[PDB]
Amino acid sequence: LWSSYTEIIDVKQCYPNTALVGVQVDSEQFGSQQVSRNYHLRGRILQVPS
Amino acid sequence: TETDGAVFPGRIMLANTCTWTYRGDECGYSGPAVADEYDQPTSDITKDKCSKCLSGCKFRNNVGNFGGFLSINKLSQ
Amino acid sequence: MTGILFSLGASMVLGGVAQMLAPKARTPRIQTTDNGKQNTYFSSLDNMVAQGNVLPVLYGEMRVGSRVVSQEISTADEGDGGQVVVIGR
Amino acid sequence: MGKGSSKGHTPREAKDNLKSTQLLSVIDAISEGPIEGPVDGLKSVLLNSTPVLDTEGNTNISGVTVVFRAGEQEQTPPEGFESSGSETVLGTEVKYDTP
Amino acid sequence: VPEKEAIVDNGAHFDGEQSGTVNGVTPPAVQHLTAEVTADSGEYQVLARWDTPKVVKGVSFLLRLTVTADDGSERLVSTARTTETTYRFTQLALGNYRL
Ligand code: SF4
């Protein structure tokens, strides 16, 4: 059987000048509880002397 | 160098309003005059102003550089 | 072009000698909801709401929790991206 | 991986029965300016408090797909996220002779 | 300055809908609901399956089972709330049913 088909339009926003992370995870594993995302990052690229 | 009216982070995440300055470095738009500040079509360069709304940005086809973050108000609710 | 000139040493030292050489660091207010869990102004480990709040700035290596821009639940597609897909046993 | 943009994934275990699986799609706004990025790849991403990758290469959580965009003026929108879609219901049986 | 009243009253240009009821946060209907009556295990069982729709920020499910008597009255046999897309019913009676 062939049931239907969908034409999908993705996100078209670039989010300039912001550092963002997107996560897609199968949710049956964690059960009822919500997931709390924490990241271990470095931070701003500053301007230092030559 | 006085610090009376200044708050440091200074950039607000808004759901429907763009915080950039029009034709600035961050908006990155440079082209013919398109619309008014009330989303009315125009061609005179003197009275071309962005309304900071999503339609005002769509007039420029510059949706990519939109300052605000759409559909936050669904989550904040 | 007249007046009285005073000595500020006794007035300045009233707080402490240290405050004359360097300002004092700020401490967040105490809320009893935390059960004595103590907070600081330069760390945050949880995910906060977005609208009406500022975009944070990160200056050094640290564990971070970040404001949410989107969150949804849907049904996952069976295809894993390759040409071959096998459904079921 | 790269500094400007990155991608990673841990493979999902195959199912046995004919059952569907939910999927959680989250976007987080970490900081403002150009930041250097993760310290150790996927091991620096923590769900609840568990690293996605163990201290070694062994995986702790299977099925996670992470996209990292360091703050830049010119960057591409995150991949795999959708805004809207329209569907047309066919409901027509496929037979051998007529595709 | 009396001239500022007309400047204030003109307001601004707002984009969107005043009603804004096209898409709130009410979840849509579940996608594919099917009930299967199997005697493989030696008993009569009902296997209910559905597919999660696009729900914002978490979703859970509510199930009601109703016995449709011959008269036309519908009795309520049981109710359940679960977060798993599949549910099984056992030890049922002889009448018709609706989920
Ligand atoms: S709405 Fe679009 S065109 Fe107008 S200032 Fe913002 S980014 Fe620029």
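The residue numbers of chain B are those assigned by Swiss-Prot, with the residues present covering 156-232 sequentially.
Looks like electron microscopy, 3.4 Å, at least that's what the header says.
Cβ coordinates are placed from backbone N, Cα and C, and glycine is handled just like the others.
Per Swiss-Prot, mutagenesis B:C173 to S is noted as: Complete loss of tail assembly. Sequence-distant contacts (6 or more apart, same chain, Cβ under 8 Å) of B:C173 (mutagenesis position) comprise B:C182, B:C205, B:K207, B:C208, B:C212, B:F221, B:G222, B:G223.
If you look up Swiss-Prot, you'll see B:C173, B:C182, B:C205, B:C212 marked as [4Fe-4S] cluster binding site.
A sphere of 10 angstroms centred on the C-beta of B:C182 (mutagenesis position) encloses 19 other C-beta atoms. Looking at Swiss-Prot, you'll find the mutagenesis B:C182 to S noted as follows: Complete loss of tail assembly.
Here Swiss-Prot notes a mutagenesis experiment, B:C205 to S, with the remark: Complete loss of tail assembly.
For the mutagenesis experiment B:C212 to S, the note given by Swiss-Prot reads: 96% loss of tail assembly. Under the three-state DSSP scheme, B:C212 (mutagenesis position) falls in the helix class.
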In DSSP terms, helix, strand or coil for B:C182 (mutagenesis position)?
coil
Once the chains shown are all counted, how many other Cβ atoms turn up within 10 Å of the Cβ of B:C212 (mutagenesis position)?
23
For the [4Fe-4S] cluster site built from B:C173, B:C182, B:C205, B:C212, further residues of that chain with CB within 8 A of the site's CB center
B:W175, B:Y177, B:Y184, B:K207, B:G211, B:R215, B:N217, B:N220, B:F221, B:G222
